[PDB]
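Only one structure is covered here, and it is reproduced in the block below.
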Amino acid sequence: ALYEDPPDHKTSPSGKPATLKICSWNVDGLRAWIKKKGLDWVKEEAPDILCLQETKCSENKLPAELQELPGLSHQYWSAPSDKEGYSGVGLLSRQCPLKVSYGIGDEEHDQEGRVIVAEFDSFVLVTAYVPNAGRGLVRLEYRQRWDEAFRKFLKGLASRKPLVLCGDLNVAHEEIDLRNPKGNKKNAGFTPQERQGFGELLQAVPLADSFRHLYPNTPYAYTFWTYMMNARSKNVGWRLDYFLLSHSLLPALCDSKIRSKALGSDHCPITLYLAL
DNA sequence: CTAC
DNA sequence: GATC
DNA sequence: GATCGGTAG
Ligand SMILES: [Mn+2]
C-alpha cells in the first residue's frame, strides 16, 4: 500500500468549481517524450495550461505534432544560449497571456533556459527547472547562488500580483518527500543547504506547497524515479515537482495532483486545480 | 563522453 | 542514486 | 561508502 493518488477534488474550500487547470511536467527530452506518446496523455488530461521542463530542443526545430494542439495554441519556449540538447523549458496556454517574459532578470542565471514567467489577469504563473547540484555536489555552491537570487526575484513578482510557481524545483523539502531520507543527506537534491533554501523561498515570498498543504501527513508520494535499478517499480522516488502558491490563492485551491501512472519520463506530471 |  |  | 549503473541530445 505505497501510493495511489486520490480522486480529483474539483472544488475550492468555499464550494466553487475549479475554473483553471495547470499541468507541469519534466519530460527528460521533449522529442523522446512525444515518441513515447506523451501528447496522447496531455490531450487527454486537457489542461488549460501546460508547463514542461527539460525540453532539450535547442535545434530551433520543435516537433510538428505541437502545432496540432488547439487547446494550447499560444506556446512559449526558453532554451539555453549555448548548450545543445540540454535543459530547456516551455509553457503552452489555452487563452492568451497578458505578457510573457523569460529568465529571472539576473544575467548569470538566465543563460540556461530554465524560467518562463506568464502574467495573467488574476495571477502570474512561473514555471521552472532548478539547476541541479550534480554528482559529488560539484555545483552545490552555485545552486546556493541560484536559490537566493531566485526567491528574491519571485518575491518582487508576488509583491504586485498573486504567484503560482510550478515545476521541477529539484529538491525533496522535508524527509517525507523521498524514499531514503537518511541515505541521501549528502546526495544532490536533498542537501541541508538545498532543503534550507526551499524553506527560505516558502517563508520569504511567501509561498505554500499546494500538495503538502492539502495532504499534510501523506507519505510515499513522489514525482521522480531514477530509471536505474528499476526504481519506479519499487516506488523508490523523490518529490521534486511542486505547485507553490501565494497564501491568497489558498481559498482558490481546489486540488493538487500527482499523475503517478502517467508515463513518458523519469518524472511524472503534476496537475493543479484553481477556482479563479 | 557528459549532465542528469 | 539505489544497494549491500 | 565502494560499486554498479539508465539517459536524451
Ligand atoms: Mn531529468
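Residue numbering for chain A follows Swiss-Prot, covering 43-318 in order.
Header says: X-ray crystallography, 3.0 Å.
Just so it is clear, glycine is given a Cβ too, placed from its N, Cα and C backbone atoms.
Lifted from Swiss-Prot, the feature list:
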- A:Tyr171: active site (ACT_SITE)
- A:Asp210: active site, proton donor/acceptor (ACT_SITE)
- A:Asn68, A:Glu96, A:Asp308: Mg(2+) 1 binding site (BINDING)
- A:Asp210, A:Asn212, A:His309: Mg(2+) 2 binding site (BINDING)
- A:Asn68 to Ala: Nearly abolishes AP endodeoxyribonuclease activity (MUTAGEN)
- A:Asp70 to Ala: Strongly reduces AP endodeoxyribonuclease activity (MUTAGEN)
- A:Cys93 to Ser: Does not abolish NO-induced nitrosylation. Abolishes NO-induced nitrosylation and translocation from the nucleus to the cytoplasm; when associated with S-310 (MUTAGEN)
- A:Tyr171 to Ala, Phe or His: Abolishes the AP endodeoxyribonuclease activity (MUTAGEN)
- A:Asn212 to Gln or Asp: Decreases AP endodeoxyribonuclease activity (MUTAGEN)
- A:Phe266 to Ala: Strongly reduces AP endodeoxyribonuclease activity (MUTAGEN)
- A:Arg301 to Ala: Reduces the interaction with TOMM20. Abolishes localization in the mitochondria; when associated with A-299 (MUTAGEN)
- A:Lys303 to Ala: Reduces the interaction with TOMM20 (MUTAGEN)
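Features recorded in Swiss-Prot, as mapped to the structure shown.
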residue  : record                             : Cβ neighbours (10 Å)
A:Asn68  : mutagenesis position               : 25
A:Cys93  : mutagenesis position               : 31
A:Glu96  : Mg(2+) 1 binding site              : 23
A:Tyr171 : mutagenesis position               : 25
A:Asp210 : active site, proton donor/acceptor : 27
A:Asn212 : mutagenesis position               : 24
A:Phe266 : mutagenesis position               : 22
A:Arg301 : mutagenesis position               : 19
A:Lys303 : mutagenesis position               : 10
A:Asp308 : Mg(2+) 1 binding site              : 18
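Within 8 Å of the centroid of the Cβ atoms of A:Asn68, A:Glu96, A:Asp308, where the record puts Mg(2+) 1, the same chain has further Cβ atoms from A:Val69, A:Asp70, A:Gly71, A:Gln95, A:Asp210, A:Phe266, A:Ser307, A:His309. Here the candidates are the mutagenesis positions A:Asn68, A:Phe266, A:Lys303. The one whose C-alpha lies nearest to that of the residue listed as 'active site, proton donor/acceptor' is A:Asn68.
When the Cα of A:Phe266 (mutagenesis position) is compared against those of the recorded positions A:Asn68, A:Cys93, A:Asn212, A:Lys303, A:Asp308, the shortest separation belongs to A:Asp308.
Same-chain neighbours of the Mg(2+) 2 site beyond A:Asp210, A:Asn212, A:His309, judged by a C-beta within 8 angstroms of the site's C-beta center, are, in sequence order, A:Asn68, A:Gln95, A:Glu96, A:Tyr171, A:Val172, A:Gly209, A:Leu211, A:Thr265, A:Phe266, A:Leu282, A:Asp283. Ligand 1 lies within reach of A:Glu96 from the recorded positions A:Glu96, A:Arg301, A:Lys303, judged by a C-beta closer than 6 angstroms to any of its atoms. In this structure, the CA atom of A:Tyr171 (mutagenesis position) is 7 Å away from the CA atom of A:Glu96 (Mg(2+) 1 binding site). The highest number of surrounding Cβ atoms within 10 Å, among the recorded positions A:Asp70, A:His309, is found at A:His309.
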